[PDB]
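Colleague: This is the structure, below, for whatever I ask next.
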2 protein chains.
Amino acid sequence: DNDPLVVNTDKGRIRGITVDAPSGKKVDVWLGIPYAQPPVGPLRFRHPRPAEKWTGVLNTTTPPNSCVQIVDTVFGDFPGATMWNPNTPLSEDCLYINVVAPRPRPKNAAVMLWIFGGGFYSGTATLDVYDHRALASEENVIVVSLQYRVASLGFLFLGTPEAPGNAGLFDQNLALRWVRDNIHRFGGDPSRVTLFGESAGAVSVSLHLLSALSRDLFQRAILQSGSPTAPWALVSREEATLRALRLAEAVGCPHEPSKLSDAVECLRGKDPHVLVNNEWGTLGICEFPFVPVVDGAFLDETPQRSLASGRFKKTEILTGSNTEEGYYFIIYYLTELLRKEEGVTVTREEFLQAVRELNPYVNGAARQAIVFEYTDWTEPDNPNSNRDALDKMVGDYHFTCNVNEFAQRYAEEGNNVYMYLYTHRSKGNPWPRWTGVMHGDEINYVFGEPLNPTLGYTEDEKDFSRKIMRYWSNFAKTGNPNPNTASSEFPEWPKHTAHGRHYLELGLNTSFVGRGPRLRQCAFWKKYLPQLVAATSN
Amino acid sequence: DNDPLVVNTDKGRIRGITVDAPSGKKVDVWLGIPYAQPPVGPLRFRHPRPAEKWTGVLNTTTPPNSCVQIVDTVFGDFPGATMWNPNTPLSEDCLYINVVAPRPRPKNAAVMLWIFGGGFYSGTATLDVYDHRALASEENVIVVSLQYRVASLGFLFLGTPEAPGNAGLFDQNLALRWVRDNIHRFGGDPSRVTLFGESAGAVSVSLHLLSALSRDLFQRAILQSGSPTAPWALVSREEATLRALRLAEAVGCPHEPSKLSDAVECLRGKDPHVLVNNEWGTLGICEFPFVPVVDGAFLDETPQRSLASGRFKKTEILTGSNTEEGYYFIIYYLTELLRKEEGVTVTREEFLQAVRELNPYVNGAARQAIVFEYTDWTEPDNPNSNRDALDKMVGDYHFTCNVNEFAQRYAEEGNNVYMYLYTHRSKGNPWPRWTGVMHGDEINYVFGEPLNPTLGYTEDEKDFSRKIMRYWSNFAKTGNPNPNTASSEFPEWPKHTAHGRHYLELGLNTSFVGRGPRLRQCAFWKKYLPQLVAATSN
Ligand SMILES: *[C@@H]1O[C@H](CO)[C@@H](O[C@@H]2O[C@H](CO)[C@@H](O)[C@H](O)[C@H]2NC(C)=O)[C@H](O)[C@H]1NC(C)=O
Ligand SMILES: *[C@@H]1O[C@H](CO)[C@@H](O[C@@H]2O[C@H](CO)[C@@H](O)[C@H](O)[C@H]2NC(C)=O)[C@H](O)[C@H]1NC(C)=O
Ligand SMILES: *[C@@H]1O[C@H](CO)[C@@H](O)[C@H](O)[C@H]1NC(C)=O
Ligand SMILES: *[C@@H]1O[C@H](CO)[C@@H](O)[C@H](O)[C@H]1NC(C)=O
Ligand SMILES: [Co+2]
Ligand SMILES: [Co+2]
């Protein structure tokens, strides 16, 4: 065909469509490309099979079905909560890819590949926050995104072939293989694939750097507020086996570790919606029932041992955190304290009880170390500072410091690292003004949501999106976010070197280069408190 | 006599002398006024008796004998060390008072009463650094000072009547009773006696607020680098007996706790220089062999209990610290490392060894907390930063944090407190460059030593001296260092209130107002580490 919209993929022909960006610059899109067999019936829980080849021309004009997942209804139809809720029908047949190329169609352009986040229980590529048209057109890159299986449906583990674990990661892996085989046909370069993700998506990106099966499938990596050394990122084979049995028990299935065939058989027979709804039992803050696991094929060691020994992809990294990571998770957890309303505060007594609840696995002498490290000693009983203390202890432990470990371990092995601290509140932010720069706020600006003027983003926010979109794309192209010839509009992002630990603050009216971020609080979590538990355990 | 230089005291007459203050201005001085029977022979170690009345007119014109103590000759003749050594001849007959009045002679002026410091083992009022002429003449106040017994001669305890303890403080108490009975005859107000001291002199001054015996002998208090809850300020009455028995053992006297009369008798017979030069056995950093004790008369409870209950004088307080309180004591103690020379530094392993030797009583799980709290996580193995960390751990624990606690409890019992942080180096400081603003560095400036034209102080340093001399004298006069009308050259010193905890930075080119200072580091020593040791120690 002389038509550019039709593209001969390795398994068949697909017809795309030309779509207007919100900027007014046209782009070619291909939405809902089948990259794998629908994991249905006996294929549930297992690793994906490549899609059966088709005869004729399939129209890839519609956003695909999202994977079966729970829906966030705790705050009803609250725009800040519902923006992450899935916007396409929930189906087990969710294994699809979306490609968006700029106009005119490039030759061998840099490929930016988005892997979504939702604590490995939720999320989808089809959300409007992940719109590719801005990032593609404004920066001249092939923006790609994929669906992977989430929750128990993508991460059930029993230490058996029929529930081998990491099925969601192998979904991502098979998509990376697809991009390598086919993205050149859409105007991309297979050798310049940059993986970028947020939260569990950023964790996923880090596991792809560590893993052997995906070591030769991409080039560079961006990691927004996530890393493979996070407490929640992985779970042990011993605990993962028990939770699958708990799921079977809760759903009404045979749930004995002696005979594990009977459990999976009926689990595959159950409705996928009742399966996901009965996952959440008694779990603490920021720990998710079904997440990645050290299986043997994808990963054959814990990410710490890979990181300690130095066994990871020798490539550039761009990573970072936000100032208020914890609040989002302490909103959904701790519901009675921290209500979704304006001007909430925490009294010292309420703060003292929260460290017990937010850290239920630590002795008591360790809990004394936590109350000292996270206290505003200028005004110890300040209701606003005590609320802030809760955000930081959760945010540092579960996100910021784990990004720092990963980034610092990449630095002192020779690779160039570029750390950010995202410090900006959107002017019309639906959440309370005390919540600050929450986990996932950066996403709105990296994907060019302010360039859509039908949303009421300011002029400086539009300039700020254009600013960080360049850093992201510049890095994906050449391995440096910095421009070729420096500018006042585009300040210097220095390397996060091992000896220096520098980072660039990302905000409206700044270019402040700090060091860390928050090295003392991370030193607490990663060095001090571990040996304090080791000392006081006996 | 209508001659003004003579004054008929309660025990006789004395004649003073007119002399020039270094500046050029003229003052009346009365040097070596006896206030006690020489504590000689039977009266050694016991509390002082008042002076026997004399006939005629005593020529009170020569500076008094310094009390028996050791001479600092580890560095030989280093000007920075020899300035604290005694400049008048050593004698047991040392219980004298100095009075210096400005001209024209006032009528009912504020009395600024100086108590010196030397770890309760050393010091004298006659030192050229404590030059009263400049202060008196510049601020129009009656500057008074006194000689109190130091070392074992001043503070020996065996729990007997013949060695009751606190003789040095009872010397000060009697000296305060003299100033109350007599200072109206020199032109001073007995009701406006403001005590002021540094190091152990500030401790002394602080205990006078606590004490029942000296409660009604003065008005206000100024406290430089000192506090009654300092670890070195007092020792236990249990320990202090053992200290005396070890001193008796060293000199060759009976050291049997069953028979204490033979010990004190034998000790009374020995030469006073033998006694002082055999006190320093195996004592760690910032802990002195003979210091104050809870006796029953001067103090009938520990300073911590009196602060717990609010049992102290209801008045104003002007207290503070310097930035580098520790180095001075880390130079003399621990001399193999950190020696007296330019550009010295401490490596990580030397820091790790230093924390063991500067805190040898803690259990090791506590050492991990100290190293964590006093390491620069920006650059953990920086030799400069590891050195400064040693200054702080000693400077905080022994000085800064006890000053803060005393100011805090005062502030939150409704008293008007004023906190400072002295941050200024003399331009011609003989000590090394790395030492910074060391312990007792402010004394030269509060006493008006920069106004001496034979010395080479800068004109900015002369202004800075006149600046703080005004604050001090304003406080002594009114209970507030800030001037009435609020001058532009004199910045606002806000009250160190219980809620805010504001302190003024005292430097050349700064009027910076902070919080604390070092509240986080003081919460470590006073809040966290105490409950750690109790958690860990079995
Ligand atoms: C989309 O697929 C459908 C069916 O698989 C096709 O839709 C038709 O194609 C042409 C497009 O100009 C028109 O006749 C109608 O829109 C549809 N007619 C019929 C008979 O199906 C088509 O192959 C694909 N879309 C396009 C734009 O080619
Ligand atoms: C210091 O004391 C002396 C002796 O009590 C005072 O009297 C002087 O005594 C000497 C004898 O050594 C006579 O030569 C002088 O004439 C006396 N001096 C005066 C001024 O009368 C002496 O007055 C006292 N010192 C001062 C400065 O008055
Ligand atoms: C913010 O920008 C303004 C000029 O637009 C300028 O004052 C400065 O760069 C920033 N403001 C500060 C640092 O107060
Ligand atoms: C204090 O420092 C500032 C720096 O901005 C300078 O302008 C000023 O001249 C300094 N003060 C004096 C008295 O020199
Ligand atoms: Co059962
Ligand atoms: Co013996």
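Numbering of chain A is taken from Swiss-Prot, so the residues present carry the numbers 162-699, in order.
We read in the header that X-ray crystallography, 3.0 Å was used to get this structure.
Cβ coordinates come from backbone N, Cα and C, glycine included.
One natural variant named in Swiss-Prot is A:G280 to S, and its note says In strain: YAO; confers resistance to insecticides. Annotated active site, acyl-ester intermediate per Swiss-Prot: A:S360, in sequence order, evidence recorded as sequence analysis. Taken from Swiss-Prot, the feature active site, charge relay system covers A:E486, A:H600, and the record attributes it to similarity to another entry.
Are these features on the surface or tucked inside, and what touches them?
Modeller: For A:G280 (variant position), other Cβ atoms within 10 Å of its Cβ number 20.
In three-state terms derived from DSSP, A:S360 (active site, acyl-ester intermediate) belongs to neither a helical nor a strand segment and is classed as coil.
Look at A:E486 (active site, charge relay system): DSSP puts it in coil. Counting only same-chain residues at least 6 apart in sequence, those with a Cβ under 8 Å from the Cβ of A:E486 (active site, charge relay system) are A:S386, A:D552, A:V555, A:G556, A:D557, A:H559, A:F560, A:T561, A:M599, A:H600.
The secondary structure of A:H600 (active site, charge relay system), as reduced to three states from DSSP, is coil rather than helix or strand.
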Colleague: Among the recorded positions A:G280, A:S360, A:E486, A:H600, name every one whose Cβ is found under 6 angstroms from ligand 4, counting any of its atoms.
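Modeller: Qualifying residues: none.
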Colleague: Any same-chain residues 6+ apart from A:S360 (active site, acyl-ester intermediate) with CB under 8 Å of its CB? Would you list them in sequence order, or say none?
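Modeller: Same-chain residues close to A:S360 (active site, acyl-ester intermediate) (Cβ under 8 Å, separated by 6 or more) are A:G278, A:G279, A:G280, A:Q385, A:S386, A:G387, A:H600, A:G601.
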Colleague: Three-state secondary structure of A:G280 (variant position) from DSSP?
Modeller: coil
